[PDB]
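First comes the structure, then the notes that go with it.
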Amino acid sequence: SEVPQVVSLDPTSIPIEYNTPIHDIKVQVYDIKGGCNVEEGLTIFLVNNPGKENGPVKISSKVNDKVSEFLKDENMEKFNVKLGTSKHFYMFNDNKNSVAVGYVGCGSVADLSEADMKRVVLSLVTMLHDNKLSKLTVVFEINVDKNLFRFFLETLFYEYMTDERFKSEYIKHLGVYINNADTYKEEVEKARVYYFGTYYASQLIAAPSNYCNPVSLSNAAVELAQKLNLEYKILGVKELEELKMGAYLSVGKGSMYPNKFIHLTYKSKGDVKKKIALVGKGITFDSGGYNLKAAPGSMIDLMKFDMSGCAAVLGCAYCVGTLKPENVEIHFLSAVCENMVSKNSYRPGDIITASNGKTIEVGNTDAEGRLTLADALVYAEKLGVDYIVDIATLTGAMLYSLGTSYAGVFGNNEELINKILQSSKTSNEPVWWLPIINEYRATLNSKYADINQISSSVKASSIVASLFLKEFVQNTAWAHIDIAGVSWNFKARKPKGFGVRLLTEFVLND
Amino acid sequence: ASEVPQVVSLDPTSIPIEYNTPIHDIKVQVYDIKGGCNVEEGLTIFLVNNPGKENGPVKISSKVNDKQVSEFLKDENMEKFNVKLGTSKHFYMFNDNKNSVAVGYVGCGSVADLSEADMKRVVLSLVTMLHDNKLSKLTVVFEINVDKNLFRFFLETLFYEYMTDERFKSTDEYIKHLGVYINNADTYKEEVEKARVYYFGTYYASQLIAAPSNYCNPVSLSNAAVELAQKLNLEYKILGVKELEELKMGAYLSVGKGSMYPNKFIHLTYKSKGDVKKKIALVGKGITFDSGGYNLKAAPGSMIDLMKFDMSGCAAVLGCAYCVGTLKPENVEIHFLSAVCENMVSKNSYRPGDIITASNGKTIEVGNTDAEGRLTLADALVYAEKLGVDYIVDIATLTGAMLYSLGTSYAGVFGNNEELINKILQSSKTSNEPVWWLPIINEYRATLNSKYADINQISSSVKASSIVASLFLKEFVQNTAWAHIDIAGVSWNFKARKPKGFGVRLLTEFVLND
Amino acid sequence: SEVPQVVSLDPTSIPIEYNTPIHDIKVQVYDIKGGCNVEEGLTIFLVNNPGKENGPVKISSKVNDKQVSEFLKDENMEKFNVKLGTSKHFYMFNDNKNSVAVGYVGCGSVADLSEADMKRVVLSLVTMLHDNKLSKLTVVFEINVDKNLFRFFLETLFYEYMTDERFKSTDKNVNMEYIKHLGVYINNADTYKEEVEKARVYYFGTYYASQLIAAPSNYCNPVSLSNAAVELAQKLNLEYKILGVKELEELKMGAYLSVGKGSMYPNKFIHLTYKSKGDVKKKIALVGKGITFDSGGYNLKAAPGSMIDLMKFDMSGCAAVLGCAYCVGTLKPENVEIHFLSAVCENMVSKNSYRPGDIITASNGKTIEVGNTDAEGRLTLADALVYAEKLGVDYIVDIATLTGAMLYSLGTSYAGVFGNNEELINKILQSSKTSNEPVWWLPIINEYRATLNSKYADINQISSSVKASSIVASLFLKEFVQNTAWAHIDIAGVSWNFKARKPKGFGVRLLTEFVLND
Amino acid sequence: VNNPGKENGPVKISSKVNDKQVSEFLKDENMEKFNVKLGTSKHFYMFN
Ligand SMILES: [Zn+2]
Ligand SMILES: [Zn+2]
Ligand SMILES: [Zn+2]
Ligand SMILES: [Zn+2]
Ligand SMILES: [Zn+2]
Ligand SMILES: [Zn+2]
């Protein structure tokens, strides 16, 4: 638990902000029914137009200030609903008080996608990032699901929150005019919780590899655990050795940082109707090892993110510990380590031995993720759970298959896959089912070991990796969410925290 | 039918096609296992498994109508051999008539329900027993459960794998009969001729794909489709450059500018003789060589020597024309399409950057001349939709990225309509040509926003090419249920070094079941 | 015969210089025993010190001049050593009170100078002649050389001295004057005298080859090159025949014709024949790869190190053959009949080009699946070899810039020879030794044959698994010779002198010694 | 076994064998069903 250092100026912990300004926002919801007040700060109307370009903006809600003149149709026609196009204006109201008033365009379609709502929020955040306001209020002139409302809120909080921890003001009030604002009120605290789980995950991901390394990551998780009263355990090298976690130990052989295997457990208040284990890939930095990420495209500069799976698990723990779902036992697991080049590193060609006794021929040391997951997956399975769900920035191939938006889920059990897809729906974190194609299993037949780590022929890498992992779950329903492609936001230069909400929604729904 | 232009008089002017294959001469007889097996001339093979017991012993359970053969195949003899999948053994013995018989088995493993890929393995083992053995008869005894579709798949695969394509051999004996013993033989009988047609559909597609690009060019490919149409009584229109310009197919015409072969757009039509209740357009990418154009395929792994196969879509479509025209399904009108052209590098080629106008008036900014299939498909889809069909299904070797997403064993199906997608997946199950449903992610659409044209041909940010190509193709279908099958990954069998003829059975099952 | 043009400024012939200044040099050999007259120009001593690594210069020849003998006393020479390629210049007045330039080039301490050693010597000697205005050079051999080496010295001096200025316009060298006389002093002079005009013919044959290789692809294309061949034959009284496309079609040379499909230039197959008066004892076909430009085709030479800018040299094989024709036509050997074919064409990217994957049919009926369009050399040679074999010949020797792999195996000094007959290969290694053009014997490893098994055609052009591509290409060519002793010299690595940025003219001497010494 | 001259020629076994069943199997009429293409093999189980 002390972090080793090369020089005294090496950080020895990950800075985390738990108490964010976003927690300092008092939120109230109101029925668009009763009309809208414009007493203070910034008022935005979310508007669309079926049959557009988009067409003009028309406000439909009645407003309790003669602001009404501004939002009359002569002036609003000058503005259109093209998705994400916004305008806001300052003006005085019935009190000669300063009000700011505007709109965000919501396209032509009256049902809105995960990604369109994102574009909506980004535009709204833009406005908040450049205006000092005590208050913002939001008027929904577009239909939205209870889930999507939350998503809007979550996304608003997350996108609005800025991470300043490595650099050497916010609204205090959010008001919302919806409609059946009773149906919705309850999404508010969930949103806020989901925001933090997400944001927290993002604090870990964004934490560079020199702050966030196996030891610091393990201390943080223990601290998180402590705050939620989750049971915690950090297996160090000696117990990982006793446990013969050789694939896992092999990957970290090269690091100055001892392997740390995080095991957090959320025992449930209820009757124990599902033991579930969430297993995240925690490579705190992936050099690729001796198969160094040197090829144009390999993105060595981003490989602090290769623990995104682990962070997503941890952020999910935050949400679970907080919202306190009933009837579920949950295990939060991650084989945390670093993939480094060294005299001590495992080599291409090494035959290593997983904790289940499977010998594995390493054909490429940058495929280290499935090696550590193999050992965690046996550990998970030994727990006697019903469901194992792992989540990993496992394969560059994701980017060529589903790309940066949707993650793929592979599995050995249809009904588990289905519970993941439905969590996808309600978490509004897009996941798509991908097959484990058994025809490819032959390409893992080592000549010398029991199994190859990688195929040399097949290029469907995400599929071979799933097939590899599948060899390490004997008897338990298991799904593997590969987030290599979706985890970092390339346009915005930051983690999405992808997966926290989806995993939480998953333990909440099933 | 047009003249194939030539540079030299030695340039071939048609695709050689073999219609009467040795497989057609095979007499197939199906017998019910309950009557026992006669084991005489040829090679008699048992398909045996042992469920649950991995590599378990061979036990022959069918009655054999020969005391010497029964003696040889008693459990005590057979238990020393095992059912490991694809394992095989040959036996030689004298039957009750003092006649030498060859018997054997192919292990079918320890899983009750064989998968398409398992059965391929079995068939491959079986075919190695047919190779290098001058046999007049093979008899195959099913001691494994298969449904009707798998049984048919067994025969198609057998026929297909057994057949050897020797059209291009110059300087470098098939069974005549095939017995099959299986339980409830009478229910399987009807798959036999179906399998025979499917085999040829596929094999025919395969001959076209395997045909090299000097043989199989736009003129000779379309001529082949005309000929096929004439043999099958399908209607046909081949649209040439003049008619294509008139139709304003500037996407399709641009790709072909750099070729010595004029574009030729194939429109085969099968109409049913009774009231037509569904109209379907099947559209295949038909790029008879894809050099990549100015975006030349030069990078390692780009496989420019396999690029004759960039008309696999069109082949699957034509092979489906064969199956449909042969089986004559009712109440349906099918249009078989394929904007055929060749993507070459020339003073006349279209360029990266060129802005081109499709037949629906949409302008396209070309980012990469090697993303040419989507452009030819664009105008095909516009054409297809002007036919006013209920469904448009395209099949194309569109994106190399398929090799990185689903690999070489499962094609991707995208579409704008779930019902149609489900019908394609249904057809996947029953044809046993595996397809997986992949999303058209609307969030990527903005990366197709061109600063100058209505739309970009390619995304400059999104590496998910199959999805982005799909999204592009979707811009060219206004109002019709449409699906798109990316077979780039699966069309060519790298291990066997031949085409699969993939899609033919799939498309045919689609047309037949719906 | 008419060379097509795209614009009127495109050259319609290779410019060829036949009367080179080297031809105007009167060469006299004298016996060293009678002493050196030192009366004008430059007198160079070739001097060694066998044993003493960089030992001193000590002149051994009597010099018939008090003053020049004084200057060359041991005392005065000691400051200088014999390091291979070292040289010095001296200036003095002879007995006739005339200014006289004298010098030496060091030939090292190994009494047996190798090809590459003698080349360094001639190189040093040529630097003494460049940047100087001299009417006469005399060279004094104070080293031991056999007759072949003496000839090689002369051939090399001539070749290296000659400067190719056909493409200079505004930048012709104001300062290139050539000696008009060359005197040679050697032991047993009479025995070396034969070698002078042989050297002179050998030099021209190789220079001629060199001019064709060095002519860029817009000057040297398949029509200009074959027009040059015809002119050469005409000047030498050789029977010749240029097969054009219609005849190549009738001959079903589909492999050859496919390679040239993409070219704005019609394929032209050169066939020249030299026949002895009297009994023809040996009949030989010499086949030269003649790709006048090799883009690689649709497998374009785009990768780093593919040296596309050099690909004018892809007709080096042809050039060697044609320089051989020059030597053979000039020296008129007895009891031979030599064919000097050359399936000439250009490998371009076009709507008309052949494409990877194409299956083409060679003139012997064999179908070939093209796997890479930049393996065109073997395709043209396949048909050239069928044609050669049908001539009823005893030996077919091809020479070809076939494989860049040659740079990884033997590099830039030694060519590789492969073949189907040990005696033929040994005759090649025998002519290699007497021409001083180094060749090394490499194996046709039959084990790699299976990788040319095509699924669809009779044979693959290329291996998709074996990287020993000089061997594979030999395997392929072997398929086109049924029943004739045949060897293949792969000069991809040695044809171009990278250090001097010009052709070596590699092969002419080798092919000539081969033809002569039979 | 080989077949000199005949590319992919028939299998012909010359050795005399000490068993009448295998002798039968090895008769020319059965063995010509097979060819000598390098590496091509067949083998059959029987009772002696
Ligand atoms: Zn890695
Ligand atoms: Zn990794
Ligand atoms: Zn392309
Ligand atoms: Zn293409
Ligand atoms: Zn080449
Ligand atoms: Zn070449």
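Shown for chain C, in order and in Swiss-Prot numbering: 86-603.
For all residues, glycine too, the Cβ spot is worked out from N, Cα and C.
Feature annotation from Swiss-Prot assigns Zn(2+) 2 binding site to C:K374, C:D379, C:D399, C:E461. Long-range Cβ proximity for C:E461 (mutagenesis position), meaning a same-chain Cβ under 8 A and a gap of 6 or more residues, is found for C:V344, C:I376, C:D379, C:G382, C:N432.
The DSSP secondary structure for C:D399 (Zn(2+) 2 binding site) is helix. The Cβ of C:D399 (Zn(2+) 2 binding site) has C:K374, C:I376, C:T377, C:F378, C:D379, C:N432, C:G462, C:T486 as same-chain neighbours under 8 Å, each 6 or more residues away in sequence. Look at Swiss-Prot and you will find C:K374, C:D379, C:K386, C:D399, C:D459 tagged as peptide binding site, backed by a large-scale study or a structure entry.
The annotation that Swiss-Prot gives for the mutagenesis experiment C:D379 to A reads: 6.5-fold reduction in catalytic efficiency in the presence of Co(2+); 854-fold reduction in catalytic efficiency in the presence of Mn(2+); substrate affinity is slightly reduced; impairs formation of stable homohexamer; when associated with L-461. In the three-state DSSP assignment, the secondary structure recorded for C:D379 (mutagenesis position) is strand.
The Zn(2+) 1 binding site feature in Swiss-Prot is assigned to C:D379, C:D459, C:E461.
Swiss-Prot gives this note for the published mutagenesis C:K386 to A: 100-fold decrease in catalytic efficiency. 2-fold decrease in substrate affinity. Loss of hexamer formation with formation of dimers and trimers. Applying an 8 A CB threshold to same-chain residues 6+ apart, the list for C:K386 (mutagenesis position) reads C:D379, C:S380, C:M392, C:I393, C:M396, C:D459. In the three-state DSSP assignment, the secondary structure recorded for C:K386 (mutagenesis position) is coil.
In Swiss-Prot, the entry for mutagenesis C:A387 to P states: 16-fold decrease in catalytic efficiency. No effect on hexamer formation. The structure shown retains the original residue. With a cut-off of 8 Å between CB atoms and residues at least 6 apart in sequence, the same chain places C:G381, C:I393 near C:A387 (mutagenesis position), listed in sequence order.
The note that Swiss-Prot attaches to the published mutagenesis C:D394 to A is: 7.5-fold increase in catalytic efficiency. No effect on hexamer formation. 1.7-fold increase in substrate affinity. Secondary structure at C:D394 (mutagenesis position), as computed by DSSP, is helix. Of all Cβ atoms in the shown protein chains, 8 besides its own fall within 10 Å of the Cβ of C:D394 (mutagenesis position).
Quoted from Swiss-Prot for the published mutagenesis C:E461 to L: 6.5-fold reduction in catalytic efficiency in the presence of Co(2+); 854-fold reduction in catalytic efficiency in the presence of Mn(2+); substrate affinity is slightly reduced; impairs formation of stable homohexamer; when associated with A-379.
The feature active site is assigned by Swiss-Prot to C:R463 (among others), with similarity to another entry given as support. In sequence order, C:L487, C:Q546, C:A558, C:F561, C:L562 constitute the residues six or more apart from C:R463 (active site) in its chain with CB-CB distances below 8 Å. According to its DSSP assignment, C:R463 (active site) is helical.
One mutagenesis experiment catalogued in Swiss-Prot, C:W525 to A, is accompanied by this note: Loss of catalytic activity and impairs oligomerization; when associated with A-533. In the three-state DSSP classification, C:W525 (mutagenesis position) falls within a strand.
Experimental mutagenesis is annotated in Swiss-Prot for C:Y533 to A, with the remark: Loss of catalytic activity and impairs oligomerization; when associated with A-525. Listed in sequence order, C:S548, C:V551, C:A553, C:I556, C:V557, C:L560 are the same-chain residues at least 6 apart in sequence whose CB falls under 8 Å from the CB of C:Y533 (mutagenesis position). DSSP assigns C:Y533 (mutagenesis position) to a helix in the three-state reduction.
Rounded to the nearest whole angstrom, the C-alpha distance between C:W525 (mutagenesis position) and C:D394 (mutagenesis position) is 27. Note: the peptide site is recorded as C:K374, C:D379, C:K386, C:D399, C:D459; in the same chain, C:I376, C:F378, C:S380, C:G381, C:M396, C:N432, C:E461, C:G462, C:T486 also have Cβ atoms within 8 Å of that site's Cβ centroid.
Within 10 Å of the Cβ of C:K374 (Zn(2+) 2 binding site) there are 31 other Cβ atoms, across all protein chains. Every protein chain shown contributes to the tally, and the Cβ of C:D459 (peptide binding site) ends up with 20 other Cβ atoms within 10 Å. Proximity to chain B, defined as a C-beta distance under 8 Å, is registered for none of the recorded positions C:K374, C:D379, C:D399.
When the recorded positions C:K374, C:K386, C:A387, C:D394, C:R463, C:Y533 are checked against ligand 5, none has a Cβ within less than 6 Å of one of its atoms. Among the recorded positions C:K386, C:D394, C:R463, C:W525, C:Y533, no residue is identified whose Cβ is positioned under 6 Å from ligand 6. The residues near the Zn(2+) 1 site, meaning same-chain residues not in C:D379, C:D459, C:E461 whose C-beta sits within 8 angstroms of the mean position of the site's C-beta atoms, are C:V344, C:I376, C:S380, C:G381, C:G382, C:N384, C:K386, C:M396, C:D399, C:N432, C:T458, C:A460, C:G462, in sequence order. Filtering C:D379, C:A387, C:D394, C:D399, C:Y533 by Cβ distance to ligand 1 (under 6 A) retains none of these recorded positions. Residue environment of C:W525 (mutagenesis position) contains 13 other Cβ atoms, counted within 10 Å of its Cβ in all protein chains.
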